[PDB]
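Structure record follows, encoded as C-alpha cells.
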Amino acid sequence: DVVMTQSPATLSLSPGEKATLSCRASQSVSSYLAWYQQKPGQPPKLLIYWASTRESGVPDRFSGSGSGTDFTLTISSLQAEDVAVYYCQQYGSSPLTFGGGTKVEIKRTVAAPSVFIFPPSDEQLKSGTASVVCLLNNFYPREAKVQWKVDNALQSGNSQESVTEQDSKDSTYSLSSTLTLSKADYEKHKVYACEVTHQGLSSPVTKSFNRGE
Amino acid sequence: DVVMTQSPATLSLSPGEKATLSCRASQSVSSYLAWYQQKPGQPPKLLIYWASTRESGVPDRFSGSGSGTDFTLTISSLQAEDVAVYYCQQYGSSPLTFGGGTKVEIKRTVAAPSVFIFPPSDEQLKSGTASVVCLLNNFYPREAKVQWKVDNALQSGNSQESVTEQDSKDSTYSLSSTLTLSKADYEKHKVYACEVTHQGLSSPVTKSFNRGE
Amino acid sequence: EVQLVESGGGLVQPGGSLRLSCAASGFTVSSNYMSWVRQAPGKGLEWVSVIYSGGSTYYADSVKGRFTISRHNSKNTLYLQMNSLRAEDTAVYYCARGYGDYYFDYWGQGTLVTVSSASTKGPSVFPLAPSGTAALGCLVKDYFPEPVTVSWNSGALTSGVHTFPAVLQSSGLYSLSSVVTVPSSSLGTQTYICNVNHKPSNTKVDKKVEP
Amino acid sequence: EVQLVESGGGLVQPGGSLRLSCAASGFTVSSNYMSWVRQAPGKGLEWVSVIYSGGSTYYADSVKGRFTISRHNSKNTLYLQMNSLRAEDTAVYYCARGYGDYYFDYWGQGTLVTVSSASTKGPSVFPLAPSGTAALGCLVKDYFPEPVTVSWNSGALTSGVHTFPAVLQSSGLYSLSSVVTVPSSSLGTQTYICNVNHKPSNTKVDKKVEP
Amino acid sequence: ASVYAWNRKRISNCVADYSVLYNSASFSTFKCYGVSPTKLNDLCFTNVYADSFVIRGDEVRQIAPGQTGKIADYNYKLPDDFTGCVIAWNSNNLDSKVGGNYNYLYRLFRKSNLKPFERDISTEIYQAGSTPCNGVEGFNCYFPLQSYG
Amino acid sequence: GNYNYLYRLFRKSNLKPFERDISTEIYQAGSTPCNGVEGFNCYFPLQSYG
Amino acid sequence: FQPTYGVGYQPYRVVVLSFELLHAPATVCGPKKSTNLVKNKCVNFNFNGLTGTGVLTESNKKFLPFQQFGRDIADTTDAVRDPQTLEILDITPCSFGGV
Ligand SMILES: *[C@@H]1O[C@H](CO)[C@@H](O)[C@H](O)[C@H]1NC(C)=O
C-alpha cells in the first residue's frame, strides 16, 4: 500500500509559536489528504481536507500546504488546548492509510510538583496486599524520578508509575507511583518514604509516614 | 452395541493393598481395551492400552491382564492419591463404549469430625432467607448423621447436605448441612443447635448458638 | 507440552445451537485423530464424535444428524457445532487426541453444556460468621447455571480450602459453601476473602469474611 | 446535531463473535458513506471497513473474510459483525460518516473490543487516606477488562480530578488511582464519594473517602 | 498380501468361468455392483484386475463403493462408479496363529485419503505433531502401520 | 426414510406390456433352490426406495 | 488533472464497444477478404455467397447493372458478375468425359 510517514514523532514548542508538521507519502497522492486531531480520551476531529481546505468550525490558525508526496500542517499560534495527536490520512489510493501520528507538547514555564504520599488503607492491608501511592501534582517537565525508601532500602523495580496526559488548562502533568508489598513483608518495616527528584526542585523532596500512626 | 460391565461399583481397601478391578464385555473384544483414571474435577488420564501396555508417565503399580470377555486392572500397592473413578473402554467394535466406572476408596484410620455451626449473615436476613450451615471437617468414614435442633424441634428433611470427595492428602471427608428458613419463621426461635453422630465419637456432638448474641 | 483447551460451553435453550471450540498445543489437529466425548453429571463417559486424520467424521447414534465435528487447519483448532439440543445433552464435553480412534492419551480440560429453558441468574454471596483453629467461609446461593469457581485471597491460599459440590435446591437453583480452616494466630489479624466467579453470568464477588 | 453512538463492545474470547452497533442522529445512514476505523491501544488509527451510499461494502486486507459491515435502514443504525477474532483485534472502534470514503468529518465516541481468554473481573476500590490544600482519592485495583469510569460526587466535581491511565500489572490485571485536590476549608466539612463504575462487569461502588 | 500392500494380478488374454466362483459355497460375501452376477459369462471385458488382501471380519463392509473407514480411506479405495465384484471369505483356519499372526498390517495414519485404486506402501514415520521429527520414531512420531493380531 | 414405495428388483423373465406382477416369492439368483426360504443367493424380490 | 501526476491518477480515455445482436438483419461485419481472380482454370469460386466449382471465362452476355448471376433453363448458375471489376464470367463445369 502507501506508507504514510509523519515527522517529528514528538514536537515540543512554546505557546504562541508556529508549528510545522510534515507528512510524506510513499507514492504521489496528489491533493488527496486529510488531517485529524485526536485529543486524549476523545475521538479524532477533522481539521483540513483536500490538503488545503479548512473544515467549518476549525479556527483560522490551522492551515495546510503541500502536494504529491510532501505535505505540511501549520499551526500559526500554538495555544494551550492543542495538546493532541495529529494524523495525516491519504485517500487517493485504494486502501485508506493513516500516518503514525505526531504528539504536540506545549512548553510552559517550569513548575515544581506538589508531593503527597498515601499509605495503604487498612481495608487493603488486611487482604495481604499493600499499595503505597506517591502523587506528584501539577509539574512540568515530564522527567521526574521517584525513589522509594523502606527504612533506607535500595528498592529496584518494585513499583509501577502512571503519568497523566498534559493538561489542556495549564499544561502540567501528574504522576502516581504505586509500590506493592505483601502483608508480612510490609509490616516488618516502620517508616515509608517517597523521594522525588525533578528539574524544578533544588533538593529532592522526601515525604514519609509511619506505620504505627 | 457392546455393553461394558465393571465390578465392583465401589471398592474400599486399605492403602498398601492390591486392588483388582474386573471388566466384562458382552462380546469378545480381543485385547482391544484401554483403562482411564478420572479424578474428581479433572479430565480422565489414560493408564494402560492394548489390555497390557502401560502409558508413559503411568507408575509401575498399574498393570493389566485378561482377553476376550474378561479383563482385570491390578494396582499392586494402593496409595493415597488413587481415589478416582476407573473406566474400561473397548475399541474393537465400531461404537466406542465406555464402562460404568469403579470408585476406589482408601480406608484410612477413624478420624472424629471437627464441628462448626455458622449462623445466617445479617446481609442474608434482609432478603427474606436464612441459612444455618453445619460443617463437619476432616472425618472418616463417610457415614455421619446430622440432626438439627430448633429449641428441640423434630426437624425432618428441611436441610440439604453436601459431601466433598475423599481427599488425596489425608483421605478425610467434609460435610456441609444447610438449613433454610424464612425471616419471620427463623426469628421466632432463640437457640439453634446442630447435633452430629459419627462412629469416631463416643457422644453426639452438639454445637449451638443463640440468636441474640 | 500437549495441551487442549475447550471453550464455548454455556447455558442454551432446548432446540438451540452452540459451537464448541478446542484449541490445541503440542500437535497439529489437521493430521491427528480427534474425539469429542461427553460425561453426564453423575454418570459415566459417553463417546460423541470422532474426526480422522484424513477428515472422515463419525457420530454416535444419539447425536447423529444433529452434531457436526470439524476442524480449521490454519489455526490448529477443532470445533463441534451442536444443533437441535435435547434435554439429555447437558454434559461436560472433552476433546481428546486419539491413536486412530482407539485410545485417548491426551484429554482436554472440558467445557460444560447446559440445555434448559431457565434463565441465567447471578449468585448471591453471603459470609459465614466464624466463632486452636477455626473455620470460616462463604455460602454461594441461588445461581444458574453451573459452575461457580471459588478461590481464596486471589488464589494464594489453596491449603485447607474445601469447596463443596453444589446441591440442586427444590427451587431449581444451586448452592455451594466454601470453607477454610485457619489457626487462631492469624484468625484475628487476617481477613479472608472468597473470589466467587460465575463465568456464565460474568460476575466476580470478592466478599470478605470477618469476625 | 450529528451524533454517533457505538455500543456492543466488550470482552470476547479468541475465535468469538461480536456485533457492534452504531446509532446515528442528524443524518440517515441509508444514504451516507459509513466507515469503521480501529485504533490499537498506544498505536495509530487503522481503517477497517466502509459501506457506500448504494450499499457496496469494502474491507481492509487484515479483516477481509472475517468482518461484515452492514446497516438497517428503517431505524438509522449501522452494524459491524465480527467473527473469528484474533489477538490483534483488541482495539477501539469508531463509526465515522465520510464524504465518499475520502475524509471523516464526524466520528463516533468509540467502543473498546478486547480479545483475550481472560475472564471479566470486577474492581476492588480502596480509599487513600489524606494527611492550605490536601489530595484525596480512591485506588481501583485488580479489574478486567478496560475501562473503569471514576466520577466524584455524582459528577458534580470535575475540577482538579486526575484519573490516571491504568497500568498493566505482572498478574495481568489493571490498576488506576483517581485523585482530587481539595482545600482544607471544605476538607472536614464536605463528604467526598468516588463513583467507580465498571460497565463490563456491571458493578458500581460509591466509596466515600474520609480523613 | 496385507491390505496396505494389496496384490494386483492383471487377468488378461484368457477366458474366465465366473460361475465356478459364484456357485462356490465357500465365499461369505459375493457382491457385484456395476454388473449382474449371472451376466458375467456373457459380457466380454478388455481386462480384469484382481486385487487380493486380508482384512478383519468387521472391515469387509468397507470394501464397497462410497463406503468410508480405515480400509477405504488409507488402505484400499473403490471408486463411486465401480463395476466389478467384491468376493470375501473367512480364512480363520489359514491366517490365524496360536502365538499371533503379525504378518498382516494395515495403514492407520495418513495425511489424506487414498484416491480410488491407489497403492501406498511407504512405511515412513508419520509426523503427527509437525515438530522437527527428523525420521526417528518416538513421541508425536508414529509408525503408520498397525498389525492385525 | 419413507419405505412405503417398493420396486421389483429381481424377476426370472421380462414383463409383457401392461402386465402387473405382485407375487412375492423368494427369488433364486443362484444355483441352489430357495424352496420358499431365504438364504444364500435367495432374496425378497421387492426392495423399497429410501 | 495535472501533468505531474503519477500513473493511476493520470487521465485515461475509455471506449467500451458493446456488440449487440437483435434479430433484425445484421449490418456490421468485418472486411470481406478478396483474392486475385484466376481465369481458365478449374477453381472453387465464392462470389457474394454463391459458391461452386468451375472454369471462369470471359463472357459476351451483357448483364443489366442490377443483376449479378445468370441461370440457364435448368436453374444452374452458368453466368456471374465479378464484384471487384464489373465484368461477366461464364462458369463452365470442370471437364468430364467417359474413359
Ligand atoms: C473497385 O476498385 C477498383 C480499383 O481500385 C475500381 O476500378 C472499381 O471500379 C471499384 N469498384 C467499385 C464497385 O467501386
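We number chain E the way Swiss-Prot does; in order, the residues shown are 348-496.
If you check the header, you will see the structure was determined by electron microscopy, 3.3 Å.
Cβ coordinates are placed from backbone N, Cα and C, and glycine is handled just like the others.
Here Swiss-Prot describes E:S373 to P as a natural variant; the accompanying note says: In strain: Omicron/BA.1, Omicron/BA.2, Omicron/BA.2.12.1, Omicron/BA.2.75, Omicron/BA.4, Omicron/BA.5, Omicron/BQ.1.1, Omicron/XBB.1.5, Omicron/EG.5.1. Here Swiss-Prot describes E:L452 to R as a published mutagenesis experiment; the accompanying note says: Increased resistance to neutralizing antibodies. Decreases HLA binding to NF9 epitope. Increased binding affinity to human ACE2. Looking at Swiss-Prot, you'll find the mutagenesis E:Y453 to F noted as follows: Decreased HLA binding to NF9 epitope. Increased binding affinity to human ACE2. Here the residue is the original one, but Swiss-Prot notes a natural variant at this spot, E:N460 to K: In strain: Omicron/BA.2.75, Omicron/BQ.1.1, Omicron/XBB.1.5, Omicron/EG.5.1. Quoting Swiss-Prot on the natural variant E:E484 to Q: In strain: Kappa/B.1.617.1. What Swiss-Prot notes for the published mutagenesis of E:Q493 to Y is this: Reduced host ACE2-binding affinity in vitro.
Within the same chain, the residues at least 6 positions away from E:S373 (variant position) whose Cβ sits under 8 Å from its Cβ are E:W436, listed in sequence order. In terms of Cα distance, the recorded positions that sit within 10 Å of E:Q493 (mutagenesis position) are E:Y453, chosen from E:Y453, E:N460, E:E484.
Cα separation, E:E484 (variant position) to E:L452 (mutagenesis position), rounded: 18 Å. Proximity to chain C, defined as a CB-CB distance below 8 A, holds for E:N460, E:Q493 out of the recorded positions E:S373, E:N460, E:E484, E:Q493. E:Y453 (mutagenesis position) falls within a strand segment according to DSSP.
Taking the Cα atom of each, E:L452 (mutagenesis position) and E:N460 (variant position) are about 17 angstrom apart. Recorded residues E:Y453 (mutagenesis position) and E:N460 (variant position) have their alpha carbons 14 Å apart, per Cα-Cα distance.
Around E:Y453 (mutagenesis position), taking its Cβ as the centre, 24 other Cβ atoms fall within 10 Å, counting all chains.
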